[PDB]
Amino acid sequence: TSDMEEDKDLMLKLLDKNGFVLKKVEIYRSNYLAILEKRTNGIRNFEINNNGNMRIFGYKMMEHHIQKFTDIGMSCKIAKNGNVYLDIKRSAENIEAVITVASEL
DNA sequence: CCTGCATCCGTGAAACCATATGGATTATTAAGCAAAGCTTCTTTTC
């Protein structure tokens, strides 16, 4: 969707803004991937699904980071190896909120 | 030397340095996978 395009525009705007460099930005399963450079704060990528949900996924994230993203109301799915899903709705205010909580981790 | 007594031994009721090193542990990614979801063909209903 073009809303996913514009939310990609503000996403790269606020990740490029806040000094969080990217490994690669990928359209994969027709979904966006704002992948972090290193596994910083136990986080892998800042992805966008086309199903109205931008998602933050990681590997062995600390609990207090997860609490900081449930401050802005995000779902989580831990795995058996430390893989953690973080669901939020894809919107510009959620772009600003997720990248401003990620910008203070 | 060999007969004759004694006994006695068995026997059961500290700290460190240094240097590899590899094996153990952790992260990271490709594969795959079950589950879901289009696309058309029959099947059942009025």
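Per Swiss-Prot, chain A residues shown: 107-211, in order.
Using the three backbone atoms N, Cα and C, a Cβ is placed for every residue, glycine included.
The note that Swiss-Prot attaches to the published mutagenesis A:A140 to D is: Temperature-sensitive. Summarising the environment of A:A140 (mutagenesis position), the number of other Cβ atoms within 10 Å of its Cβ, over all protein chains shown, is 22. Taken residue by residue with DSSP, A:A140 (mutagenesis position) is part of a strand.
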